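Just below is one structure, and these are the notes that go with it.
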Amino acid sequence: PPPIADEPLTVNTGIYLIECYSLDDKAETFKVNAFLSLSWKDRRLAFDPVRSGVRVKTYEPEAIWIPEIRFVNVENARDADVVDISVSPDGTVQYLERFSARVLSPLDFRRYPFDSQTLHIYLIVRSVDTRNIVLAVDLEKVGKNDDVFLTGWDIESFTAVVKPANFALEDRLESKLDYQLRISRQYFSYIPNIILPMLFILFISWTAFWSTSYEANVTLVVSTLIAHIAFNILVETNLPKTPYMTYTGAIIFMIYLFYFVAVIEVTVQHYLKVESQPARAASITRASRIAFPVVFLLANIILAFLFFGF
Amino acid sequence: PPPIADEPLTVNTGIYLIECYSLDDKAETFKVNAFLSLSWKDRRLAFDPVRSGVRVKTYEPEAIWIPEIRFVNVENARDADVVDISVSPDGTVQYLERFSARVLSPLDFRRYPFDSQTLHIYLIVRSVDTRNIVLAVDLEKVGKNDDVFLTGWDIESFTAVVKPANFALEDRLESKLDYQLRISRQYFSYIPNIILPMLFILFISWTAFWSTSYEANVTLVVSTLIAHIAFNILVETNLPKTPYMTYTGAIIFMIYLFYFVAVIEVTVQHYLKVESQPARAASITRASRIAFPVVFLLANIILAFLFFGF
Amino acid sequence: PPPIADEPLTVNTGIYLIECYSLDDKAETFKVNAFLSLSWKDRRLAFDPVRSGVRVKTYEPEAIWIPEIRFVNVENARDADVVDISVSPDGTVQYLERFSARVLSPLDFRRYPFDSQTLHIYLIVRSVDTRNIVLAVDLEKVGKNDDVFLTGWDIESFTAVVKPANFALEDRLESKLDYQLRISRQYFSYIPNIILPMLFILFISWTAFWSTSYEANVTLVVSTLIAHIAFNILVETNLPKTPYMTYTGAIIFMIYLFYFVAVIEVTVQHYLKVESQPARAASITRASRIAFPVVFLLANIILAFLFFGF
Amino acid sequence: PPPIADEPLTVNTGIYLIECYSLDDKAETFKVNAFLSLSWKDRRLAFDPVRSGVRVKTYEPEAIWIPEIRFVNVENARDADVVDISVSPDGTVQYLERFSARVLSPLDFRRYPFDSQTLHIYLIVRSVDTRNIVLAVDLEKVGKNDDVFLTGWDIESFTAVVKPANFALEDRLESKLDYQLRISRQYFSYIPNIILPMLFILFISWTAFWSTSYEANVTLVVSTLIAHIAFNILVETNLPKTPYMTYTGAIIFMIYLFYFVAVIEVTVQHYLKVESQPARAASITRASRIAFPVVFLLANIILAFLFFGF
Amino acid sequence: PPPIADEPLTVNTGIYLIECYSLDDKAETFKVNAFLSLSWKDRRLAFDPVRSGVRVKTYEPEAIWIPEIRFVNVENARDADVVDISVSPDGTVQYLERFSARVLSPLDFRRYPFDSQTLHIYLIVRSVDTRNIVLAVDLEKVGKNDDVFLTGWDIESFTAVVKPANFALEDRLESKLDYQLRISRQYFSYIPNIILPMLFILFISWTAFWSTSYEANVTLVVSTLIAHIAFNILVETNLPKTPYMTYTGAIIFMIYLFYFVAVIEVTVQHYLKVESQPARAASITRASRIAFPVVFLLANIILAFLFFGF
Ligand SMILES: [Cs+]
């Protein structure tokens, strides 16, 4: 029973994030518990203050006509319970629910551990024979308690795109809004657990430049390369099959090389010290002691600059 | 209360993929959130435009007769909420839901990491005493936003088989449609993480052709073979117990050999250099330095050509 | 409101497997989506063809009395939606649902990778004051599309035990039917991934019969025994804590021995070649080169014959 | 509308385990599908046999007053469908459902692989203004088909504590019953897969007493210690963070020592055979050859006796 | 239909924890099954004891006006079934449900294995045109059976913050309460499984101070460093990406160093014993034998004191 209008009836939205949780890097989703505030003029139940009752009349959903506000990027029918409905005298309705659905927003892992993110929540609404334009009321949209959680994420700002996008979707126009949740990752536990440990094994790898033994120079360069896959695999896991290249996937792969040419040098400091030419053997080996850490620290400024500095 | 017809009543379908997610290679399933558009002539509620009401009359499901459209390959009762029902004057009904069920479509892992896929969605409908033929309305079937996701898959096209298949199923005919979702895998993160790393270990394996020491030539060919199972097992995992052979399962298994005859050669460059015949030892070893990488690169052209080039 | 009979009313069943999926070796269960066809004479709503309506009258469940057909071995209340109900004039009712529950049938892993299986679906039905005997109508039981899936299983036949079993269960008799799904495993991906790889490591183990060095004869027999646990554990995982012995659990355990006596021989070819008696050392070692592969190939004909050939 | 009594109305319970499955050692829970039989005198619907109808009158739940029987230790609202309700003439009611909820019973892993267990199911019932005492009818409680499953567990007996416990819970007394399911584990697959394999690696560890080489005596004692953590971790996984000590957690930890002092001995048979005193070296080493296996077999009788024999 | 008051109507709450389970360190959530007791004066259904019926009248939810009590930090619409409603004569209502939702309370992993926790449950309630203040009745809040579980946690006390917090949330004030569950972790299974094993490998690492061989001094310091990542990774797993530093993450990382300088020393006891200056080699090596275990035991007093002792 939609509200007999004279033009496209505006509906006024608003979201108060109560809870934020379980951002799932692999699935690229997150759950959110929050308020959903709607409002519109339904002159059809304007109601004479003095003549009867009181300031505002409480209705049940079945009584009033209510605009079907569906979320766009959600796995399931959103999970809301209605909190209150209050009809002003002019025929203005005040709606409030408290939904909790899991949202499907994509993430950009280009700078993986040192990445910032922009999540999205949507709210389309399809028309009937009066058009429906949605729009935000920023007193109900300042939504985000001083308690929002999001484990392992710093939260930067909950804002929203005032101007909606009105679509042509199947002989009926809908109107879609963009609620933006901006976050930065708490990279850190990434260092004592992944970055640093990954680095130390790399250095011991090439302790084998200050050694003559092949027997102990494979037990060296090789034993570490194993340990590196332990880190490659640990990381390749809490992260999706990105069609692009990650920052960490970069240096985690750049590393694979300094083990290959490390295992190259130790191999050649042998078919060139068994060929009785240690003239050249402890010449190469001596150089590698600089070649490597420098090409590295250089390739990391080269790699690093390539990702953040552009 | 089915619509008194004069022939097999056509029902007009259509699916608008809103979301696609969680393609599960192991289970061979995927979840999809999408619209379901139906329509048919139910002359029984044709309704005199001028005489009453308006252009089109909105009903509730309980009011109208509605065709039971069940999905064929689905784990559970599909999870749909009804979006709108609009009855045209001629007795034509316009239905729209927004379901989200997980689909059971099989996948072909013959070219695993470099494989393209064809997923299926079904929609049977059983008859009563008027027959039901289903069919597609391609304005409601262009379904697939410019936002469909499918992590780690490039999506090629959402089309559908115009001509249905009408079955004889238990003294009542049903009519079944084929909605096709075509995708190609984003192989790539397969290289820096599986292909390349798997290769590197294979090369170091056979650095042991340029060495005399057995002590460091097992610490060599053996230490890597371990690391290979790390990749055999990493892969054997995100992939089902196929009754056929995978491309990667092939070369991952072809590899097992070049470690066996690699461990053969180093073993024989010993009971043939302890038998004081290093005449032959550093003859064999010298050859293997070519035999191997060539038999390989040859066996990979032989293997590769065998899978894609036919 | 049960159908006033003169004897135990027969109810006629039938199952049309639409989908089969997710057979879970560890949990010993499987999910199935299928039709459930029932029928019985309820003379109480026989209904005068000519006098009124039409050939057959469509009812809703609430209208008719319906026999509660519960599945026996199922995790949960089975998940069915009703497809159609049609009452013949003689008072004969025609019922069809389309359930999908996960079944708890046990499996026999005695021949694990080369095992064939027999799954079960049950359907009891408890009596009131007329007795209920169930029985099958084989036109509705030929159920199993030419599309049944069951990843990694070849499917042999869907049949069912015509004669039911009528129990005495709590002062009321029930009647239970046996629907049989026969399957064979697609062993194969078991070879290039488990059998073969497990074998190769075993052979390299005992490359250490053609070697003098203990240093490289432990880096040999020992380095492989590790890799074997990688396969013992990979297999011990996708398989339940069976109270009996598996075929693969057998040879996977028979193997553990040929590494123990292999590590025995290499150990004794040392406290018997450091005791300056290489007379005996390269005597034993020379024998083991045959002893082993033969005792093995013999113990596998002995083991193999013991499991399949009896 | 509760049955106007003259004293605390007794309700007569009973559980017929139809299915048992998925005992989850880590979570300490299990799922059960079973009957639930209740009965009580509600003289308020006693009903004159001859005067009307028949022997017993079938009602729907909404008709009769029914005692709310909630399970105590359950994750969720239990999942029951009602099977039949039959009211005797004296006003005696006969109820039967067929629930299936997952039960939260704790387990005692003190003897882990060789442990027996006692599971629990509960059924409280809160009072109104007539008191409710629950109690069991052992014809409906002999519940447990000759088909109960419980993968990897032998099932010993389904009994129940006749005498209930009546609580004072919030100004209303409740009455709680104890249904006991006793089981023993099928330890076995624990041997060829965990115990035995764990033992063999331990023996090879200390093959290094019959060797002089340190190079091959670390490749020995160390290479196995790795393989042991593979078993420590395999086991530490299918088992909860117990605040006590397991039998297997014991010997799996007692083992860690015989590797430490094994790695001690081989280390000292070196800074005491480089120090030109092989007088003492191949003295110690010679002893360890007995010291170890004996201290062990002794420590296992000491450990074993400590756990089962007390 | 809210109770016509003269001031802000107080509602009296209370929670009786029946079950506690599945505290999920990674997700920072826990499930709880419990009673929810509410009460308030609704003089509007005060009801003349003598004049009619009895002491207290039982209603159904639809009958009475009931305050919507929503939980704040919960994933979903809380999962409650209503247990009883009893209206006193003065118009006082007595409500009791038995909900079971999973709660989103944050945890502080600063002292990870030796950490104590404070969980939260919330209950807001939004106002209409009478204000609602919530408050606790400590006879119904002594809630926590003598059976509360919480695997791997010792439970210290269930209390609650008497004084509520009344918000200004969207032109309507709400009232929120704080129910506190205090717990301590059962660290312990952390020792025989993580702390101790992690330590032992560290000690063997530096058995290489009493050795001359580089070949066996890498097979030493290196083979252990691998095993350490096995523990770094085992722990980094059952623990969230904390933006701060854990105690165990500390010493697990402090450890990475004593392997680096350990692998430093063994490397330098070589380019300084091949440079014929074993004067200095077995001088350094001799010192490290003390330097290390002391700097460590000192750095652990330094680290330890830094975390708990402040
Ligand atoms: Cs080695």
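Following Swiss-Prot, chain D shows residues 50-359, kept in their order.
Here the Cβ of each residue, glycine as well, is placed from N, Cα and C on the backbone.
Listed in Swiss-Prot:
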MUTAGEN   D:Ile244 to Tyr  Marked gain of function, with a ten-fold shift of the proton dose-response curve towards lower concentrations
MUTAGEN   D:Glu264 to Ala  Decreases cation selectivity. Decreases the binding affinity of TEA and TBA. Nearly abolishes block by Cd(2+)
MUTAGEN   D:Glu264 to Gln or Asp  Decreases binding affinity of TBA
MUTAGEN   D:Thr268 to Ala  Increases the binding affinity of TBA. Weakens block by Cd(2+)
MUTAGEN   D:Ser272 to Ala  Increases the binding affinity of TBA
MUTAGEN   D:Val284 to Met  Displays an increased sensitivity to propofol but not to desflurane
MUTAGEN   D:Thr297 to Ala  Marked gain of function, with a ten-fold shift of the proton dose-response curve towards lower concentrations. Also shows slower apparent rate constants for activation and deactivation. Displays an increased sensitivity to propofol but a decreased sensitivity to desflurane
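Location within the structure of each feature annotated in Swiss-Prot.
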residue: D:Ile244; record: mutagenesis position; Cβ contacts under 8 Å, 6 or more apart: D:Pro162
residue: D:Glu264; record: mutagenesis position; Cβ contacts under 8 Å, 6 or more apart: none
residue: D:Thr268; record: mutagenesis position; Cβ contacts under 8 Å, 6 or more apart: none
residue: D:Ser272; record: mutagenesis position; Cβ contacts under 8 Å, 6 or more apart: none
residue: D:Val284; record: mutagenesis position; Cβ contacts under 8 Å, 6 or more apart: D:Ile243, D:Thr297, D:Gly298, D:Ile301
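In this structure, the mutagenesis positions that sit close to ligand 1, with a C-beta under 6 angstroms from any of its atoms, are D:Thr268, chosen from D:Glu264, D:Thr268, D:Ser272, D:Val284. For chain C, the nearby mutagenesis positions by a Cβ gap under 8 A, listed in sequence order, are D:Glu264, D:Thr268, D:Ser272, drawn from D:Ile244, D:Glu264, D:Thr268, D:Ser272, D:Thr297. Classification of D:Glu264 (mutagenesis position) by DSSP places it within a helix. A distance below 8 A between C-beta atoms marks D:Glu264 as the mutagenesis positions from D:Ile244, D:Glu264, D:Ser272, D:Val284, D:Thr297 lying next to chain B. A distance below 8 A between C-beta atoms marks D:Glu264, D:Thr268 as the mutagenesis positions from D:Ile244, D:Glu264, D:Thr268, D:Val284, D:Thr297 lying next to chain E. In the structure as shown, the Cβ atom of D:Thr297 (mutagenesis position) sits within 10 Å of 24 other Cβ atoms.
In the three-state DSSP assignment, the secondary structure recorded for D:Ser272 (mutagenesis position) is helix.
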